[PDB]
4 protein chains.
Amino acid sequence: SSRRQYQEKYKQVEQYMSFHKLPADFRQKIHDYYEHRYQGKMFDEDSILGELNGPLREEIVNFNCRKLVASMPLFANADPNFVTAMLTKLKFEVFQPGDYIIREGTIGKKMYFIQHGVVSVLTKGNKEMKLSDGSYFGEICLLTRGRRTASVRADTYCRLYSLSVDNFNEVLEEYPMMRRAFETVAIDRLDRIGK
Amino acid sequence: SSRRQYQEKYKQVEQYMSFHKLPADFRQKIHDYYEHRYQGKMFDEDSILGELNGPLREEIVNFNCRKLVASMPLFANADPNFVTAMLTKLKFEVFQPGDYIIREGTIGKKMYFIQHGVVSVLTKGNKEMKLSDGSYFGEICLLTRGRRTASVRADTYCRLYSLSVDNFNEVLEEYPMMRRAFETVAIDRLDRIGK
Amino acid sequence: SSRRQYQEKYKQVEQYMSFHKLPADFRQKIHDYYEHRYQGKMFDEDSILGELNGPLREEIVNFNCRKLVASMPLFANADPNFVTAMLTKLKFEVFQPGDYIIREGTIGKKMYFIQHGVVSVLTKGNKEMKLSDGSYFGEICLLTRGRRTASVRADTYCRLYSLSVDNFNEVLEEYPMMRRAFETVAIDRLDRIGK
Amino acid sequence: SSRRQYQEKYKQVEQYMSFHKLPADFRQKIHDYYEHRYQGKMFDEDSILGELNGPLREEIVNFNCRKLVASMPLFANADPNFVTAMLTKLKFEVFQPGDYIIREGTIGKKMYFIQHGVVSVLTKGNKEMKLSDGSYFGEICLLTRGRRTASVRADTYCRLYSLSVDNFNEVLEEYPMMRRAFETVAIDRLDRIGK
Ligand SMILES: O=c1[nH]cnc2c1ncn2[C@@H]1O[C@@H]2COP(=O)(O)O[C@H]2[C@H]1O
Ligand SMILES: O=c1[nH]cnc2c1ncn2[C@@H]1O[C@@H]2COP(=O)(O)O[C@H]2[C@H]1O
Ligand SMILES: O=c1[nH]cnc2c1ncn2[C@@H]1O[C@@H]2COP(=O)(O)O[C@H]2[C@H]1O
Ligand SMILES: O=c1[nH]cnc2c1ncn2[C@@H]1O[C@@H]2COP(=O)(O)O[C@H]2[C@H]1O
């Protein structure tokens, strides 16, 4: 039944690609994205969660994110109520190899937690660094309100969870002691890239 | 026919739970919630009320809330036009036993009127107090813009009506004399919990 | 086909009324409203007009409102481009006999143009006055940002077009010379009701 | 299948026109618009692009707009990342011969890039000028926050891409060096029309 709803949606994407005469390799790339992102199933997730209440939604995001939470010290060792407030504002995103998730110099308005995948952190000239499952990136712009200090490129398929600057700020107003945890990491990174 | 629309919606929830591999007890808890919240029937309530006008919507909320109004002195003894302005901005919510409706220390942005159910008011150390049909809670944060002064936990299934801080403020701009009614109760409660 | 879409929508309203156990006279009142408001036909008007462009939407509202425009000196004698800017922001509303469209003392945020119907203007004590096809009301609050100076009650079924304070202000920023036309009428009315 | 979705949508437009008793020539004009705008096919484009990610959406708009980009020096010779930020915020619009896309004296909040078509630029008295594929108009109001300095009328069917003032400002905050490119053209035009 879910296999069916994904099928009808994907048919519309196919029609969109056909109308716009997208090339063959591009259509395959979009197909592969859809299979990785939705895994052959689709539901009106916003309508469903909207029909619930706060406690149920909170129990669901905690259950779904058990591995993300336990695998990242920032979350694992934090007040579970801070963790819940973060989890409720995360957006699942999938990226493909070679995607520029972040471009250096742009104005950043979201950060990313890596559930699964490897990314390259690229700066003018300081040797590529890598981040994987359990790490996060894009926090510096959220803290500074300035420009991205590096590009971040997917090496693999990446399952990420994003957090918008407005949501990051709302949570940190509620849990101001957690602001320093991010600030400490941002400062260490700014030092390491010397800029 | 309504029995039918609830059935199709609930099938989607079942599919969501299946995809996310939620445990058996959790799936039952979500089923029980849905039966209590929607009572086997569903309609596009927002579309319906949207097709009406102000007078009809006002007549409907007044009719539906006759018992809530008559059972709560704040409403029963107030200008019926204030009562209508409140009723039009209430959101029906259902909570299950053990749910933390409010957590102490968090930043509150809504209050609750109890149509039916019992809740426990819990503070660091002052002996649990109980609130039931005809009472309300969560007003203090709405008045102070500060942090919740207690946790409130459902003891029973609870049928509540919530009111957002923005809506509470809009109504009280129109009916500023009613602001003191809430302030008096908030002050009495802050005294009783000594903090 | 439109007769069909209205039928399916109205069935949902019937189900809503049944679920909430609304009284017989109330259900009839809602039926009569629906027949007067939609005249047995329904379409997704917002989706349709959304698919068009500015020029087509403007040509449509002008065509539909030819009688409203020609029957009201404020519009008939104005810059047709001001008239178009007003017409595009009007919302069709239907009221039934006895409805309080406006209540004295409330904070007003919309005004009304009467396409067809009769209303009574009611103030503490100054003798009921009547307004009909070609007139408008609710402008004073829009101009003053204060409280309604009278109640306005439908005597008949009324076909009205409303204009929100924000839309009224946006149009009058573009066409500031038209602000005085409304101000002159508001002042004359404030004089007549002496308050 | 897309031919089918356009057919069902157009039937609703036909029903809307019938209900409002629009004249024959007007109904034909709306039919011709729909054929030019949608070319007999329709999909939920917002839902589709919403299911993708940033990189895919960016690859799609770049592919679809290759000719617009290569045919306009402002884009062709710019940082491709600026171009992408512009392209992602463009809205496709179709206008018909004689449409007033912009009226002199009004408060402007969007500019237009011409993919295909010819427009006339009309001012009080300075001889009509023409703009075509590869040019843009409506930038001056975006820069000045004042009133339109000319009317712009479609001579032909026009395929345009619009950009809102808020989006224009957001992009130019990110790419402030591109602000001067528009300012230089605006100044040259203000000189030429002497006002
Ligand atoms: O030395 C580093 N080791 C690991 N990560 C790093 C390092 N330097 C930068 N980053 C990440 O790259 C992001 C680019 O966007 P941002 O400026 O908003 O935040 C940055 C950091 O999260
Ligand atoms: O002594 C009390 N008797 C009954 N209720 C109480 C008492 N103390 C607090 N409360 C309620 O608990 C809420 C917690 O959220 P809040 O801070 O926004 O508002 C509080 C009050 O409504
Ligand atoms: O003497 C009057 N003759 C006709 N109309 C009048 C007179 N007095 C008031 N009104 C209308 O009643 C409205 C009540 O809402 P409002 O205060 O926003 O604007 C008022 C006027 O439009
Ligand atoms: O001399 C001119 N040659 C070509 N175009 C011109 C000239 N003068 C004005 N325009 C365009 O007309 C628009 C009217 O709206 P706008 O004031 O926001 O921006 C204007 C310019 O883009």
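Residue numbering in chain B adheres to Swiss-Prot, whereby the residues present occupy positions 444-638 in order.
Every residue gets a Cβ built from N, Cα and C, even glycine.
The 3',5'-cyclic AMP binding site annotation in Swiss-Prot covers B:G581, B:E582, B:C584, B:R591, B:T592, B:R632. For the recorded site, B:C584 (3',5'-cyclic AMP binding site), the DSSP three-state label reads helix. Within the same chain, residues at least 6 positions away in sequence whose Cβ sits under 8 Å from that of B:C584 (3',5'-cyclic AMP binding site) are B:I550, B:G551, B:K552, B:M554, B:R590, B:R591, B:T592, B:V608.
Here Swiss-Prot describes B:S594 to R as a published mutagenesis experiment; the accompanying note says: Shifts channel activation to more negative voltage, slows channel opening and speeds up channel closure. Reduces sensitivity to activation by cAMP. Long-range Cβ proximity for B:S594 (mutagenesis position), meaning a same-chain Cβ under 8 A and a gap of 6 or more residues, is found for B:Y543, B:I545, B:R546, B:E547, B:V564, B:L565, B:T566.
Neighbour density for B:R632 (3',5'-cyclic AMP binding site): within 10 A of its CB lie 16 other CB atoms from the protein chains shown. Shown in sequence order, B:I545, B:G551, B:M554, B:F580, B:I583, B:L585, B:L586, B:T587, B:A593, B:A629 are the same-chain residues outside B:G581, B:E582, B:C584, B:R591, B:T592, B:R632 whose Cβ sits within 8 Å of the Cβ centre of the 3',5'-cyclic AMP site.
If you draw a 10 Å sphere around the CB of B:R591 (3',5'-cyclic AMP binding site), it holds 19 other CB atoms from the protein chains shown. Other Cβ atoms within 10 Å of the Cβ of B:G581 (3',5'-cyclic AMP binding site), summed over all protein chains shown, number 23. Largest Cα-to-Cα span within the 3',5'-cyclic AMP-binding set B:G581, B:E582, B:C584, B:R591, B:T592, B:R632: 12 Å.
When Cβ atoms from all protein chains are considered, those within 10 Å of B:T592 (3',5'-cyclic AMP binding site) total 21, not counting its own. Taking the Cβ of B:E582 (3',5'-cyclic AMP binding site) as reference, residues of its chain lying under 8 Å away and at least six apart in sequence are, in sequence order, B:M554, B:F625, B:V628, B:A629.
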